[PDB]
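Enquirer: Dropping a structure here in structure tokens format, bear with me for questions.
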Amino acid sequence: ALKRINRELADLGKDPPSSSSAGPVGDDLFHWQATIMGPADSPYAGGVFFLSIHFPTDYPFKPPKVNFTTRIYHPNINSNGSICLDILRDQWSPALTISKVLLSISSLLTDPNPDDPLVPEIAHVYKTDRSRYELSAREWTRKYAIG
Amino acid sequence: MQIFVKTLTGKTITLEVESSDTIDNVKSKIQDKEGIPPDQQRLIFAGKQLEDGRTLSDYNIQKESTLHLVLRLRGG
Amino acid sequence: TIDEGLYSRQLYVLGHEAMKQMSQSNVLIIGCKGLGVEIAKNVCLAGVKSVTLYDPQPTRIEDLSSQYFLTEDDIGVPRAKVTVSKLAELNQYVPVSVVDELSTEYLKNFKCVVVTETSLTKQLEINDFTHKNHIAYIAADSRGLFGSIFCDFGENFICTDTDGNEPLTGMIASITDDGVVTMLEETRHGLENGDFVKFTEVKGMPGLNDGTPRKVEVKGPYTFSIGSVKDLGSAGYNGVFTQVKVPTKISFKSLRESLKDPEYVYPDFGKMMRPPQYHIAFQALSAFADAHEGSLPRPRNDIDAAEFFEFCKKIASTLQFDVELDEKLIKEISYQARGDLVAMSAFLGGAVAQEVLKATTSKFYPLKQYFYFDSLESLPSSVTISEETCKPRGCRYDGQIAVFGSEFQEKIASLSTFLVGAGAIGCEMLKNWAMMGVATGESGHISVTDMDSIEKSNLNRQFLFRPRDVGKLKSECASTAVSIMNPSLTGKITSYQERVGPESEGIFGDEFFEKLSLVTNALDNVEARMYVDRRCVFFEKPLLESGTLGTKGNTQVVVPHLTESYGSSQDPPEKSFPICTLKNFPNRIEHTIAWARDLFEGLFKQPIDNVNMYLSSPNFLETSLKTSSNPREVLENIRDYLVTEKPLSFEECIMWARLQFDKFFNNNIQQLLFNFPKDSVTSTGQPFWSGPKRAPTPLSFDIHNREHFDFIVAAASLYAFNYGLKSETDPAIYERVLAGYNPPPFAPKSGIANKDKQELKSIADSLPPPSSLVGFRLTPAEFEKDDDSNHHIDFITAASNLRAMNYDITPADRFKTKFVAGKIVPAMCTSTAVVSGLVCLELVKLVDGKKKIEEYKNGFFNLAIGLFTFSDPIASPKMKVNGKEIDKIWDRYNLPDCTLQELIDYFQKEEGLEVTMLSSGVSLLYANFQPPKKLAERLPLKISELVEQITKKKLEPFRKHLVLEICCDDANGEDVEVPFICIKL
Ligand SMILES: Nc1ncnc2c1ncn2[C@@H]1O[C@H](COP(=O)(O)OP(=O)(O)OP(=O)(O)O)[C@@H](O)[C@H]1O
Ligand SMILES: [Mg+2]
Ligand SMILES: [Mg+2]
């Protein structure tokens, strides 16, 4: 638990990801605040999104709870920040680090998946009227992810 | 060499292995046939629990040997 | 007509039909010693029609070694007469009687006959009758550290369920023309060769939907075959399959036929040559008793051992057994003949009671036919076991002194044990400790902790409690009961009502733990197990773990400096469903039940809490606005639970329930179909509602439908409970109120700056001030499954079934809904008895202080299939630190409360290791990459001061140590693991 978390933190420190920055809040090793930069080739470009990571008492044998804190207009992210990602519910295996989770979240941001949505209305807009989806996503990122 | 693994729930599994195979290979085969991760498998043969890093010949496991795949229970 | 308020956990193991058939069966038990009384107790708790006892032998003192319904005031009285009165209290639905004379024909009155402490001639006489009249016959025996069981259910026993597993079901993707069934993506069918399955909802092959079972040929983990389906069609798409379980015919042999050529059941595969030895040994015991006026060989007597070995050789010659008799093992059987251990009695009684239930219910696979067991590795080796030490002393422990001796009895009497939990396993463990004489000496003591209270459903397997005790504290009642059993424990048991966890370290501290001899876990969750394991590892105390689930069980032992801990291994985690599946696209009843539970919580629990917190905190609005993820929904909840939708009668509650029905079963489905029409296709052209996604349909409210009325009643009642109004139940008022309801129009919406703040402020000012509402509070609904008059499970069942009707899913009844939503763990009394017996057999090994790892055994068993297995514990891993051998688990560093810089210098100088990270609890005290100014600030402080500063909380007065985890690198820069640090404050 503690040794694994410290190993991950040290590994993150050695090489700056340049696209994510995760670290313990205050001094609590099991609670981290992460930052994600919106992909350049995406509606969310030029936006900073804050995530809260809660490691369980049984880490790495149970998935960490990752929640978006910044408001985002995405088909697979609801208003509570919940993320529809497989690697965090049942595919969680104690073999991949938090950097992999952050990369997965960034990939999800770069291209949404409306075939298995979490917000049906946004997926419907994405499938039917793409331009409206792009405008809404850009407006939301401008008015929530900047400032 | 062919061995049998009996689960605590009554299921029977047939594995094709060789005497020189390690316990890790057997656990990987059991994962392939059942989906149980190797770290969560408890194999017992002749009163000895098999440990990763050793070979079958170290436990004197021969053809048509029977292993038991067990698990711990949280109730009580 | 089964009382589900008592047999709740047992019906999830057996079922309604099994228990219904069991409640019409009579059981006769011959012999009322420890084994007989254990079997009778388990049978009475199970719920058979009645029990009859037969044991005219007068009570003796040594009989108290394992008979816990006998007292020293009953010496000279027949055992059955003194036991019936105490057995009649366990269960009120099971009468218990005594017969003073047994005749052969009388046996025809009983469904099952159990025989203990009876000579072989009488057993043959009884079996010759039971076999030809189709009566189940079981015979059990317990001699010292050896045991035997024999079962004979007749030549034509019919077993309906063989393994006790739920039928397997799955969703098919495609069925080819040659019967090759393929599962959905990454889904395993789990079938074996020869199983039978039946299909439904198959498109393109209607013939497979008739319901006729078909053979299964497992061609892989994902695909199987059913044969040739050429005629029925060309290819089938989608659909479901369900396994069909067929009865089996089992043929038993009589005891007379079985003696010549027995069929063995092997509890341990490490010793497969022994059961042939025990078969001869037990017959030789019977012959010896018949040649000495029914007297067994005296304890540790050489003359009797020689005569017994002569009998063994004679029997082996007579039966033409081609086995080489092991003189040491056989003479060991002779020495311990007069032994009577409560642990062996509990183990065999649990097994035999399960066999009796199998005979009555025709379920699970029975033992076929001989089961010979030994635990000879428990014999002490650190004491003198001889004829002089094992001779009886005329006390209640003679049955145990005849196996272990007086010196080991003194060792047992000086134990200081700690039992965590007082559930079923806790009650069994306390019984065993009382019978064994644990902690009855001057320096002995027992401590038991449990914070729960007795309930009606607990009485089905926790035999120390009675209906008059419902509502009391488990630990106090168990302590009193076991003091009644063994009066020597009066004043030597301490009961706490504290939960063992991080919050109770002021009671179970260093002083408490340093005096113990061993810890026994009797819990029902993994968190407490891990916590207690860590505490035992730190204090270096032996730990005995045990767990059960239905008919399965396991027991493990943790020995300091020898084996690994409980937390060094992993177990499968509990399964949770993805949020997307629960929210919009369910395909199983479990998904609907989870959604219904969330709906219950969000309708009757969360808004009430928000309203109450608003009226309590004078400035809750600011916190809600700046902290909640969805403050506007909180404001809406407060507004519509205070002013707008506040009910003034029950008719308003009924109208609210109708509105909620429309909201959650008619309108959201319409919106979902507006977003994803039934004819829509994915981005790749495949239809959207294909596979695990089922197209829903809106529900139109019809009062004549039962589920709609159930939902209305439950929702209205729960809303009234929240607002504390009188709730009606007569359907006439519901029909009258709902008749005059005019639904508001609804049309799905297509979607399409400072207004939101304006709306929030408008809502805020509309809320009445808290000053105007003083003393007015709303009652939240706290989920409670076990109460059937609160409409909790009723509401969950109704909502789940309505959502199933939305998506065309087969609804589940209230029984399964309670099992799933309540997360009930199936439980049995037989499994509890078996695990307690195994744990108490390991306890004597722990007391003797055995230093080798081959002498301890971890046990696993499944009583549904009759499987037992044992394995040595895993030795604790070793490592090399600074050229020294270090135990990875049981070693630690002992350092004073020195400065952080002094600690780093100590590690650099002595171990030659560079400290890189140092953490205590969940705080990072020191890291190598921190800025130099922060380190300079934190370097000259002591460890205690540093912990207090980082955690921002003072250390408790009772804190006597600090456990620090340190990660360090060697000179070359390679990470090396080191044991934790125990700083002494
Ligand atoms: N952390 C703990 N500290 C002390 N006792 C505990 C702890 N966790 C659980 N227990 C107790 O362990 C016992 C577990 O036994 P069991 O699960 O059979 O009982 P139960 O939970 O009351 O019943 P049921 O599970 O049938 O509803 C219960 O007395 C429970 O109160
Ligand atoms: Mg309870
Ligand atoms: Mg429980």
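Residue positions begin at 1 at the first shown residue.
Just so it is clear, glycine is given a Cβ too, placed from its N, Cα and C backbone atoms.
Relevant sequence annotations retrieved from Swiss-Prot are reproduced here:
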- A:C84: active site, glycyl thioester intermediate (ACT_SITE)
- A:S82 to A (Swiss-Prot position 83): Reduces ubiquitin transfer between ubc4 and pub2. Reduces ubiquitin transfer between ptr3 and ubc4 (MUTAGEN)
- A:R89 to A (Swiss-Prot position 90): Reduces ubiquitin transfer between ubc4 and pub2. Reduces ubiquitin transfer between ptr3 and ubc4 (MUTAGEN)
- A:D90 to A (Swiss-Prot position 91): Enhances ubiquitin transfer between ubc4 and pub2. Reduces ubiquitin transfer between ptr3 and ubc4 (MUTAGEN)
- A:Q91 to A (Swiss-Prot position 92): Reduces ubiquitin transfer between ubc4 and pub2. No effect on ubiquitin transfer between ptr3 and ubc4 (MUTAGEN)
- A:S104 to A (Swiss-Prot position 105): Reduces ubiquitin transfer between ubc4 and pub2. No effect on ubiquitin transfer between ptr3 and ubc4 (MUTAGEN)
- A:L118 to A (Swiss-Prot position 119): Reduces ubiquitin transfer between ubc4 and pub2. Reduces ubiquitin transfer between ptr3 and ubc4 (MUTAGEN)
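Can you tell me where each of these features sits in this structure?
Expert: Taking a C-beta cut-off of under 8 angstroms and a sequence separation of 6 or more, A:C84 (active site, glycyl thioester intermediate) has the following same-chain neighbours: A:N76, A:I77, A:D116, A:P117, A:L118.
Sequence-distant neighbours of A:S82 (mutagenesis position): residues of the same chain at least 6 apart with a C-beta under 8 Å from its C-beta are A:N67, A:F68, A:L118.
In the three-state DSSP scheme, A:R89 (mutagenesis position) falls into the coil class.
Here the Cβ of A:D90 (mutagenesis position) has 13 other Cβ atoms within 10 Å, regardless of which shown protein chain they belong to.
Taking a C-beta cut-off of under 8 angstroms and a sequence separation of 6 or more, A:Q91 (mutagenesis position) has no same-chain neighbours.
Other Cβ atoms within 10 Å of the Cβ of A:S104 (mutagenesis position), summed over all protein chains shown, number 17.
A:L118 (mutagenesis position) falls within neither a helix nor a strand when secondary structure is assigned with DSSP, and so counts as coil. All protein chains considered, the CB of A:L118 (mutagenesis position) has 22 other CB atoms within 10 Å.
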Enquirer: Cα-Cα separation of A:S104 (mutagenesis position) and A:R89 (mutagenesis position), in Å?
Expert: 14
Enquirer: Under a three-state reduction of DSSP output, how is A:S82 (mutagenesis position) classified: helix, strand, or coil?
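Expert: SS state of A:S82 (mutagenesis position) = coil.
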Enquirer: Please list, in sequence order, the residues in the chain of A:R89 (mutagenesis position) that are at least six apart in sequence and whose C-beta is under 8 Å away from its C-beta.
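Expert: Listed in sequence order, they are A:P63.
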Enquirer: Go through the mutagenesis positions A:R89, A:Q91, A:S104 one by one and keep only those whose Cβ is less than 8 Å from a Cβ of chain C; report them in sequence order, or 'none'.
Expert: A:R89
